[PDB]
Amino acid sequence: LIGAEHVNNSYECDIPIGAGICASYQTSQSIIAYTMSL
Amino acid sequence: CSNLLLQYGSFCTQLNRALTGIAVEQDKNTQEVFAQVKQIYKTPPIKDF
Ligand SMILES: *[C@@H]1O[C@H](CO)[C@@H](O)[C@H](O)[C@H]1NC(C)=O
């Protein structure tokens, strides 16, 4: 995945990517990738 | 082969959703069976039940 910055903190995700990682638009504001929160 | 696929690209095109539809279905299947509660409950440290 390119163009998305990975972040260690976990939130609830809306756009499934796979293998335990989603993506979301979170604060400017840019697109980020993170492990979802159960 | 690709120059002859423009007559069967549509057949190549519908099999993609038939594969995408099942792929998103199995992803939704796990959500419908395991994701019932939104709150994760930790087991108590006391094992005396
Ligand atoms: C997230 O926090 C952990 C805490 O140990 C740290 O090791 C890790 O490098 C952090 N990740 C990022 C992307 O800053």
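All chain B residue numbers match Swiss-Prot; in order, they span 749-797.
Heads up, header says this was done by electron microscopy, 5.3 Å.
The backbone N, Cα and C atoms fix where each Cβ goes, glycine too.
For the naturally occurring variant B:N764 to K, Swiss-Prot gives the following note: In strain: Omicron/BA.1, Omicron/BA.2, Omicron/BA.2.12.1, Omicron/BA.2.75, Omicron/BA.4, Omicron/BA.5, Omicron/BQ.1.1, Omicron/XBB.1.5, Omicron/EG.5.1. Of all Cβ atoms in the shown protein chains, 10 besides its own fall within 10 Å of the Cβ of B:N764 (variant position).
Non-local contacts of B:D796 (variant position) by the CB criterion (under 8 A, 6+ apart in sequence, same chain) are absent. Listed in Swiss-Prot as a natural variant, B:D796 to Y is described as follows: In strain: 19B/501Y, Omicron/BA.1, Omicron/BA.2, Omicron/BA.2.12.1, Omicron/BA.2.75, Omicron/BA.4, Omicron/BA.5, Omicron/BQ.1.1, Omicron/XBB.1.5, Omicron/EG.5.1.
Annotation of the natural variant B:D796 to H in Swiss-Prot: In strain: B.1.1.318.
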